[PDB]
Amino acid sequence: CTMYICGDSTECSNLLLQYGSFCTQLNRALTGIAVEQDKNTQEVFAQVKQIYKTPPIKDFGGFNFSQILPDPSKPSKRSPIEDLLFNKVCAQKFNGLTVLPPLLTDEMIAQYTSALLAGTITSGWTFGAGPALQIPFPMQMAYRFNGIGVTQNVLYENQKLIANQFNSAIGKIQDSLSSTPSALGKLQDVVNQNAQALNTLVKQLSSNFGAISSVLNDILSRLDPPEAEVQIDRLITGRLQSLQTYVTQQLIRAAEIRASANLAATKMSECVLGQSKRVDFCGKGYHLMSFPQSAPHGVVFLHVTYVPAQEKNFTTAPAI
Amino acid sequence: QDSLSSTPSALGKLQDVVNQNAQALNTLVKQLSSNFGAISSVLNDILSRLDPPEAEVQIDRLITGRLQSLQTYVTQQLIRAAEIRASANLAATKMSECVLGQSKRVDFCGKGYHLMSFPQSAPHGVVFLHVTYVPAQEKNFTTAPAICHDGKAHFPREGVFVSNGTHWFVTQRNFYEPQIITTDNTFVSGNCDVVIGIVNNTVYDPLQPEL
Amino acid sequence: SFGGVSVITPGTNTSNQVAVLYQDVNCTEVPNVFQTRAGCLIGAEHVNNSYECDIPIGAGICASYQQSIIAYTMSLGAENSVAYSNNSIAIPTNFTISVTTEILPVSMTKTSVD
Ligand SMILES: *[C@@H]1O[C@H](CO)[C@@H](O[C@@H]2O[C@H](CO)[C@@H](O)[C@H](O)[C@H]2NC(C)=O)[C@H](O)[C@H]1NC(C)=O
Ligand SMILES: *[C@@H]1O[C@H](CO)[C@@H](O[C@@H]2O[C@H](CO)[C@@H](O)[C@H](O)[C@H]2NC(C)=O)[C@H](O)[C@H]1NC(C)=O
Ligand SMILES: *[C@@H]1O[C@H](CO)[C@@H](O)[C@H](O)[C@H]1NC(C)=O
Ligand SMILES: *[C@@H]1O[C@H](CO)[C@@H](O)[C@H](O)[C@H]1NC(C)=O
Ligand SMILES: *[C@@H]1O[C@H](CO)[C@@H](O)[C@H](O)[C@H]1NC(C)=O
Ligand SMILES: *[C@@H]1O[C@H](CO)[C@@H](O)[C@H](O)[C@H]1NC(C)=O
Ligand SMILES: *[C@@H]1O[C@H](CO)[C@@H](O)[C@H](O)[C@H]1NC(C)=O
Ligand SMILES: *[C@@H]1O[C@H](CO)[C@@H](O)[C@H](O)[C@H]1NC(C)=O
Ligand SMILES: *[C@@H]1O[C@H](CO)[C@@H](O)[C@H](O)[C@H]1NC(C)=O
Ligand SMILES: *[C@@H]1O[C@H](CO)[C@@H](O)[C@H](O)[C@H]1NC(C)=O
């Protein structure tokens, strides 16, 4: 707050003291937001007790997860889909505006994500409730069919068909993201809103606010301290108001993001670490399972659902 | 009982609310010590020194600063209040779904499989004691999706087919309790040509030895 | 050059030792010296061992008191390979009844300012 308002002028800084603790309050408010952002990330991704890995041989009964699993040939160890997501989304410092790095790096978030995927693929929903218990993937899928009121023999008898529909559906995700410029609008909007707020804040330093000049050095080079204090006070008033406006907007925006993060954390628990009965909570159709993919400042869920098809009319009765 | 009695930071979430509110009030009161450009932060000093025209200038400076301080306080309280309301809404939901019922929602009512919960009141808050079932002492078994018998493919009605290395059984999924495979605990669907990984084993019919 | 100065400390109930982070600067411009993405960290011993995060610094780096203050890349947890196969299942033979606490705020002090 002090550097934004006064730069390195001691004349301005001494006047700013007359306003009490406003700048301490503003610095505290922004610090609270910054801390929250790491908490949000942790509550979404750090839901796994152990770092699980998939087997060397990816034999899952015809099911192919190569597009969501880490690609060992790439330095970031991101999946093919995650790599696509990450490709799709100075002078501020000079005025006292800095950016603090996330506690968890993108590499670390990807590691959490792949651990969640490995857990799900090899042990179903058991690793969420306790120790991971291995089960063949086709059998896991059969259990998930029972969970939606479909007998398990339906899964087994149509295994190749189901694996093929699944593999194709995943492939379409790959293709859709590669051809849709607006796909990650929700995440881009957050980036754009924050950039706009900062640009506005910096631009306010160009305002006179009734003073002879917006430049503090011009005032100090022209006037003696009594006349100068009048002009400086005008700039302090305007710049303090601008900073208060910024901080208030950031607090409101931060709350909105926190709500989104809380929802993402809930979906991680209920869609990824289990099978959900809640309608439309984990995609459209009857939920089978979900897979997380990390994204810039966000998370992407791939929801796998069972959708009934090719209905035919029959005569019915309540009893025989 | 023992953990709460030996952990100073246990109720940090509730203490943080108390601390944040105290800090905001202390800041508000401390702002009354600011001059805001006036000759004095004390209104009585101004009134005892100056006549009404000159005094109105000094007073207006204090009014501007003090009004700004109060507006800052109130705005922060409204934002904080919203956050608390969200927490209270969640607590109310947990009361309904964890205490007044058994929840299937994963990690909603503690880690593990939810059995039941008990509320305890706390200063400006609520504490839930979540009781969960956590599986333990797992062991490896051989498994199959189906059993082939009399040319027919059999599936478990409720459990899973397992083998101890020499014999096949059906067991409930979350607790090892092996039972003989019979027509009472399996069902038939189609022949043995379709299911991948189907294994050959006897399926017992209880009326066999009787008739 | 300018930036924030942050002090890393264990509680004063534990020790009077501190480490200082000079944010966004190279260690060369400052006047147990370790350069991090967050800035220059002085007074903490950098180790190759990895632990659970105690005091967060940023970009994967955390510090703890272990005596001296150490800096390290944080661990995300123990590595675990699930013994997956196409015919192997693990089944619990026992269980434990677990009780855990969850603490939530419900209300604030009802202040009123005239
Ligand atoms: C899993 O699916 C991927 C495609 O999504 C297959 O990878 C392709 O394999 C063909 C040869 O059959 C290559 O010509 C393509 O270039 C590969 N594409 C990519 C992106 O690598 C993969 O082989 C499948 N795995 C299994 C076991 O079937
Ligand atoms: C159920 O729907 C699936 C489509 O998802 C049909 O499977 C396709 O059948 C056509 C021929 O009609 C083949 O050319 C396709 O290659 C099949 N797709 C796949 C993924 O195998 C299936 O036949 C339908 N079943 C019934 C009973 O109608
Ligand atoms: C069911 O019967 C109605 C006529 O009552 C007809 O319009 C409809 O197309 C039929 N739907 C199917 C799936 O056969
Ligand atoms: C199951 O078998 C694997 C070897 O495939 C072994 O490493 C693991 O410890 C066994 N687990 C149990 C619970 O027996
Ligand atoms: C499997 O169970 C049967 C019946 O209880 C028992 O007779 C047999 O010895 C067991 N096999 C092994 C390897 O323990
Ligand atoms: C399981 O994998 C083994 C090879 O490791 C193979 O011989 C066996 O037939 C497979 N079983 C099924 C059901 O695919
Ligand atoms: C199961 O028994 C049938 C004969 O009833 C035989 O044709 C089939 O090959 C057997 N399966 C195995 C794996 O031995
Ligand atoms: C401070 O240290 C004493 C031991 O010297 C310990 O009993 C006490 O619990 C500590 N206080 C806190 C808050 O950790
Ligand atoms: C300052 O640190 C950066 C790495 O963050 C390094 O590349 C650069 O060479 C350093 N500059 C000097 C003078 O050491
Ligand atoms: C940490 O490892 C690097 C090599 O990657 C080595 O140069 C450095 O001296 C090591 N430091 C310690 C404390 O082991």
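Heads up, chain C uses Swiss-Prot numbers, so what you see runs 591-621, 641-675, 690-737.
Each residue, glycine too, has its Cβ placed from N, Cα and C.
Listed in Swiss-Prot as a natural variant, C:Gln613 to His is described as follows: In strain: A23.1. A strand conformation is recorded for C:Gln613 (variant position) in the three-state DSSP classification.
Around C:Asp614 (mutagenesis position), the same-chain residues at least 6 positions away in sequence with a Cβ under 8 Å from its Cβ are C:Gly593, C:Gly594, C:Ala647, C:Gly648. One mutagenesis experiment catalogued in Swiss-Prot, C:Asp614 to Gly, is accompanied by this note: Increase of pseudotyped VSV particle production ex vivo. Increase of viral load in hamster upper respiratory tract. Produces more infectious particles when cultured in primary human epithelial cells; increases replication and transmissibility in hamsters and ferrets.
Long-range Cβ proximity for C:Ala653 (variant position), meaning a same-chain Cβ under 8 A and a gap of 6 or more residues, is found for C:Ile598, C:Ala609, C:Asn641, C:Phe643, C:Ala672, C:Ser691, C:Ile692, C:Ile693, C:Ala694. For the natural variant C:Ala653 to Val, the note given by Swiss-Prot reads: In strain: 19B/501Y.
Here C:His655 (variant position) comes close to C:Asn641, C:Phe643, C:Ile693, C:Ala694, C:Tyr695: these same-chain residues lie at least six apart in sequence, with C-beta atoms under 8 angstroms from its C-beta. According to Swiss-Prot, the naturally occurring change C:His655 to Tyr is described as follows: In strain: Gamma/P.1, 19B/501T, 19B/501Y, Omicron/BA.1, Omicron/BA.2, Omicron/BA.2.12.1, Omicron/BA.2.75, Omicron/BA.4, Omicron/BA.5, Omicron/BQ.1.1, Omicron/XBB.1.5, Omicron/EG.5.1.
Over all protein chains present, the Cβ of C:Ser673 (mutagenesis position) has 18 other Cβ atoms lying within 10 Å. DSSP assigns C:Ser673 (mutagenesis position) to a strand in the three-state reduction. Quoted from Swiss-Prot, the note attached to the mutagenesis of C:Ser673 to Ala states: No effect on O-glycosylation by host GALNT1.
Annotation of the natural variant C:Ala701 to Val in Swiss-Prot: In strain: Beta/B.1.351, Iota/B.1.526. In the three-state DSSP classification, C:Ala701 (variant position) falls within coil. The local packing around C:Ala701 (variant position), expressed as other Cβ atoms within 10 Å of its Cβ over all shown chains, amounts to 8.
Note on C:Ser704 (variant position): other Cβ atoms within 10 Å of its Cβ, all shown chains, come to 15. Swiss-Prot lists C:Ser704 to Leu among its natural variants, and the accompanying note reads: In strain: Omicron/BA.2.12.1.
For the natural variant C:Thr716 to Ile, the note given by Swiss-Prot reads: In strain: Alpha/B.1.1.7. C:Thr716 (variant position) falls within a strand when secondary structure is assigned with DSSP.
Taking the variant positions C:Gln613, C:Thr716 in turn, the residue surrounded by the fewest other Cβ atoms inside 10 Å of its Cβ turns out to be C:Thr716.
Cα-Cα distance from C:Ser704 (variant position) to C:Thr716 (variant position): 21 Å (rounded to the nearest whole number). Note: C:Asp614, C:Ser704, taken in sequence order from the recorded positions C:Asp614, C:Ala653, C:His655, C:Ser673, C:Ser704, C:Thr716, have a C-beta within a distance under 8 Å of a chain A C-beta. Note on proximity: among C:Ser673, C:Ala701, C:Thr716, the recorded positions of the record, the Cα nearest C:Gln613 (variant position) is that of C:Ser673. Checking the recorded positions C:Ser673, C:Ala701, C:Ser704 against chain B with a Cβ-Cβ cut-off of under 8 Å leaves no residue at all.
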